[PDB]
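Visitor: Just dropping this structure here.
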Amino acid sequence: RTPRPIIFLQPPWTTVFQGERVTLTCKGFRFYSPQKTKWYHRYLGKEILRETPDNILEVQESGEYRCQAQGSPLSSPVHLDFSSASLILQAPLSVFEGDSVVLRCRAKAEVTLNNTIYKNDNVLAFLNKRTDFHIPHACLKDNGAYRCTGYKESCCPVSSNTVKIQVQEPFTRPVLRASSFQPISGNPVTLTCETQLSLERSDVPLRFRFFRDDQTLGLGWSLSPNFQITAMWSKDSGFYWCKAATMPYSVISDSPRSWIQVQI
Amino acid sequence: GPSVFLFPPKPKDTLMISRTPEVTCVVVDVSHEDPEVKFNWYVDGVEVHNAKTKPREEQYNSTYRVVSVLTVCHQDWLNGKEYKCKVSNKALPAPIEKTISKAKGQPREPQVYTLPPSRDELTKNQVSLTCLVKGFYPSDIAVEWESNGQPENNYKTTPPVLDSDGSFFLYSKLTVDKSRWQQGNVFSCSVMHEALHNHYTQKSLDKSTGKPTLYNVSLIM
Amino acid sequence: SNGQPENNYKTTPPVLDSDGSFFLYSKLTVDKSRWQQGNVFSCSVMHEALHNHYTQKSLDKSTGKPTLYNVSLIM
Amino acid sequence: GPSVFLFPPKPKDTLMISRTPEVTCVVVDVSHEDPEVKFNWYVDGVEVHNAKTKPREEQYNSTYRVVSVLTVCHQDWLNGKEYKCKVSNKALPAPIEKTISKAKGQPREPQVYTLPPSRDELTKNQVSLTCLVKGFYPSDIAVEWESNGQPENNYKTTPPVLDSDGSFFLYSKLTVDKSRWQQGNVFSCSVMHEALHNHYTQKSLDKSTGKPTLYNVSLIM
Amino acid sequence: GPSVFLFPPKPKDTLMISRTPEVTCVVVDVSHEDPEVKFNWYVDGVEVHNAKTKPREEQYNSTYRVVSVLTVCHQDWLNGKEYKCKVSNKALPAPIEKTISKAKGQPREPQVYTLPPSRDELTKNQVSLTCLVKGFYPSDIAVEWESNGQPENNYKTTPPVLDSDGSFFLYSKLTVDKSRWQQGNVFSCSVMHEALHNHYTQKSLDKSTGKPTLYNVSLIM
Ligand SMILES: *[C@@H]1O[C@H](CO[C@@H]2O[C@@H](C)[C@@H](O)[C@@H](O)[C@@H]2O)[C@@H](O[C@@H]2O[C@H](CO)[C@@H](O[C@@H]3O[C@H](CO[C@H]4O[C@H](CO)[C@@H](O)[C@H](O)[C@@H]4O[C@@H]4O[C@H](CO)[C@@H](O)[C@H](O)[C@H]4NC(C)=O)[C@@H](O)[C@H](O)[C@@H]3O)[C@H](O)[C@H]2NC(C)=O)[C@H](O)[C@H]1NC(C)=O
Ligand SMILES: *[C@@H]1O[C@H](CO)[C@@H](O)[C@H](O)[C@H]1NC(C)=O
Ligand SMILES: *[C@@H]1O[C@H](CO)[C@@H](O)[C@H](O)[C@H]1NC(C)=O
Ligand SMILES: *[C@@H]1O[C@H](CO)[C@@H](O)[C@H](O)[C@H]1NC(C)=O
Ligand SMILES: *[C@@H]1O[C@H](CO)[C@@H](O)[C@H](O)[C@H]1NC(C)=O
Ligand SMILES: *[C@@H]1O[C@H](CO)[C@@H](O)[C@H](O)[C@H]1NC(C)=O
């Protein structure tokens, strides 16, 4: 219902200095656009239209951005920030669960001592002469505002801009939409681990590990989401649920346990 | 010259905000010479472009069954908005205009009384929970079953039945594995209807709901 | 009631169940105090498949009482 | 220089079909010399005619306030549709735009638990029921209280509070006359959230909830 | 034009001895050409030079922000001595005076009750206690959780919420392992408030709190 394209921004930091450039990759996986993308860049009461004959828009101008592919609505807006401050908190545009998030914060051609990262306006971690904050496995526990502060040489301690880390799920929580939860004994019922992938992770292959009450049905994981059983007896009528995961098995979501009953 | 039929949105499609009510406008008996049909929809007499149309399907009677469907925002149908399904065809010299809105009438709140199973089916391998839903009007009502916040799909619901006082009543039987009932799980009958407080009511139940937990007398040899 | 039939109830039309069979319901409205007198009631089933083509189940105040003081024996 | 504050619909109205939700953009610091503002409303960038606008409001600080209301059916907002309020003022060097949409986050099922009053408030004349609601996301939740199918109005609800898990929890308190609690009265906590099945869960609580006093009599022969 | 703000001490630190109560006079929008800001710290009518001013800090928007933390002692604050900071900036031709003090109102003693976790919760891994604090005034409470003299850090507390009585109320939830709770540990909810007798109350809560009695009476004969 939402054919909205998306901008993929490289380098992944949404805020950069005045001396750099960033690439705006208007990616529409379905509804592919090799060219003819209307970049509706608005900064201050603007509607600057800069159409390009490719999918990439390398710019260096701050402001709100969005792309318009052929036959598709306008992209979800992305707020760039090209600032010439003294310390800037570099954050990824969008953080998904299980992503290896590195909240770097770097000065403007300076060495910053005693970098201290803040989350929700209180101390999170201390960095001795370090400009990198590392989150191994980002989850819902990691949200809210972030801003690192560090001492300059002798001018002033400086606090960076505030970024909002908002963890989004890579895919909707699975639901075990079996073909018929009341199959007469000896009939095939096709279990479906229904899951709508978030479009930002669309090239991701999904692994659907179906389950009985506690026994792993089938053989481990599989790419296909249709665990077509052949004949169901009164013995194997228990709770059924499926697990969905990405390639490294880092993000694992469990579908709610729906009961399957065999009619006789 | 074609003819215009009409099916109102089903109770489920209008009751839960999760779903979306699709008012459908069945049209049959379309001439072969003029199969292109134009459909107009009115929101109190205002055109709306969002309404789509199923492709015409010729039946075994060599007539094209064209059907028009419009998404309806739930509060609009609930307050009683009037939707005019217009059929345009050059075979008919005039555009047929027909009207549908909410079936007016005073609503009566659905009393809900879920009943635990009797003791003598406990020996049977499948228990049968029950959710009497009585004293409501109209029959624009759906019943769903829940357990730990998840829907149950082994339930059946008898159609609404006219009652002595002119209201309706209906039942719903859930079949569960006897052990699931034995481990004291919670099953809740959720019933949604216009006359309810939030158009939703979830009367719950568990194993031995009725029994007051005071003292159990045991006598052993 | 008490061996003689009465007519205040209603009965839902039979509905197909999951295993291909049917099931239906019968709601008998009684006066609340009349039920509180402990009167015995029975629902009757006249079906072709029954042995004897008849079956009676009786329930009453005590029969469906919550029975907080369950006297459950142990072997 | 005028300012614009855009307020999303309250979480109560976005989940019940009984309530019509709306998003309001205000324009403050409006001088006496510009009593006109033209409001263009975008639904995913598309113009909409249904935006009712309230009259101008006089302010204590020699300015004005113009508010504008757009009625939106809940399926749009719960799908994350953005909204833009366009302000057309002569004092503006250019029109200002503001985007509001439901916050994107992984839904979390709010496990609703009801805690009965302690032994201590029974000396008081008014007990206080409790409806803990832990572990949900986002903080778009409405908690209402009802007894015997009828609403209660003597309740308050703390704003959602971020937990260690990162999912907001929330508390609700029903001040009720102790006599009603001492009799058999069922007070049910009604909760509403995006993540819950059918956007609703109703947890009952009354005097007999979880009294595990069990005189476990065991006669031996 | 720079602006200043005065922040009263946290209610945790103004009622507690081991922690220190601080009053912070913050300034913002201090542009670089006039960055030197000096502080005039009056406790009631007399300047004090115990006030420690942190070094001037630069924000992202290239505006300075300087805080001035004055450490007070608790008798002065609870007696409501009108603290004020007079910030001298070169932009405004005269320094700006901001005065704050304790919330002046009739104190009302909190009536703290504690509630055990619901029996439904007793299946989850982590149970969660509850410490309702009712009917206090003003809205300055520190709530801490203790087990056996060591404080617990797995708790979060809701902000004070205005009640219908005109007082406030605030819940506080502590999550503990079910193993710790089931074995029968004791958890006391310490609440410190100015209207309390000796500014302290502890309500003990343990596994057998919600059980009136338990008679596993046999008769082995
Ligand atoms: C230039 O930037 C500065 C710095 O602002 C910070 O950085 C920028 C990039 C943005 O992200 C800001 O949001 C961020 O704060 C701006 O200075 C800000 O100015 C505004 C408006 O003038 C002030 O708001 C007013 O402040 C108080 C309430 O402040 C409390 O709550 C805020 C929550 O937003 C906190 O940021 C404040 O620190 C403060 O919270 C209290 O702080 C004290 C001291 O540490 C603690 O002891 C307390 O415990 C704590 N309490 C809580 C509940 O957290 C009020 O008068 C009024 O309602 C406004 O909100 C900001 O406070 C101020 N920020 C700072 C850090 O001082 C400038 O405005 C920017 N310049 C321009 C031209 O816009
Ligand atoms: C750095 O931080 C440490 C630890 O808080 C502190 O002792 C030290 O003075 C700081 N040094 C500088 C240069 O800011
Ligand atoms: C017997 O009654 C007690 C107390 O009401 C209850 O806890 C117990 O479950 C009952 N026994 C059965 C088998 O349900
Ligand atoms: C009595 O109640 C206890 C506790 O619920 C239960 O374990 C026991 O089996 C019961 N005894 C009988 C005879 O039902
Ligand atoms: C109650 O008594 C019965 C019979 O002696 C025994 O089996 C059971 O364990 C007891 N239950 C409790 C909770 O004491
Ligand atoms: C209760 O007493 C019975 C003896 O009748 C014993 O078997 C049972 O274990 C006891 N239960 C508890 C919880 O102490």
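Going from the start of the chain as shown, residues are counted 1 onward.
Each Cβ is built from the backbone N, Cα and C atoms, and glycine gets one as well.
These came from Swiss-Prot, pasted as-is:
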type: MUTAGEN; residues: E:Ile17 to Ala (Swiss-Prot position 255); note: Impaired ability to activate the classical complement pathway
type: MUTAGEN; residues: E:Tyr64 to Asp or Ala (Swiss-Prot position 302); note: Enhanced ability to activate the classical complement pathway
type: MUTAGEN; residues: E:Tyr64 to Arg (Swiss-Prot position 302); note: Impaired ability to activate the classical complement pathway
type: MUTAGEN; residues: E:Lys86 to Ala (Swiss-Prot position 324); note: Impaired ability to activate the classical complement pathway
type: MUTAGEN; residues: E:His199 to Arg (Swiss-Prot position 437); note: Enhanced ability to activate the classical complement pathway
Visitor: Sort E:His199 (mutagenesis position) into helix, strand or coil using the DSSP assignment.
Guide: helix
Visitor: With an 8 Å cut-off on Cβ-Cβ distance and a minimum sequence separation of at least 6, pull the same-chain contacts of E:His199 (mutagenesis position), or say none.
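Guide: E:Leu15, E:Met192, E:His193 - these are the non-local Cβ neighbours of E:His199 (mutagenesis position), listed in sequence order.
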Visitor: Cβ under 8 Å from chain A: which of the mutagenesis positions E:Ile17, E:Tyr64, E:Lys86, E:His199 qualify?
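Guide: Cβ contacts with chain A under 8 Å: E:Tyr64.
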Visitor: Cα-Cα, whole number of Å: E:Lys86 (mutagenesis position) versus E:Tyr64 (mutagenesis position)?
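Guide: Pair distance, Cα basis, whole Å: 18 Å.
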Visitor: Given the mutagenesis positions E:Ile17, E:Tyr64, E:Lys86, which one's Cβ is surrounded by the fewest other Cβ atoms within 10 Å?
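Guide: If we count Cβ atoms within 10 Å for the mutagenesis positions E:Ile17, E:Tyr64, E:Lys86, the smallest count is at E:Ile17.
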Visitor: Measuring Cα to Cα, how far is E:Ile17 (mutagenesis position) from E:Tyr64 (mutagenesis position) in Å?
Guide: 33
Visitor: Going by DSSP, is E:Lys86 (mutagenesis position) part of a helix, a strand, or coil?
Guide: strand
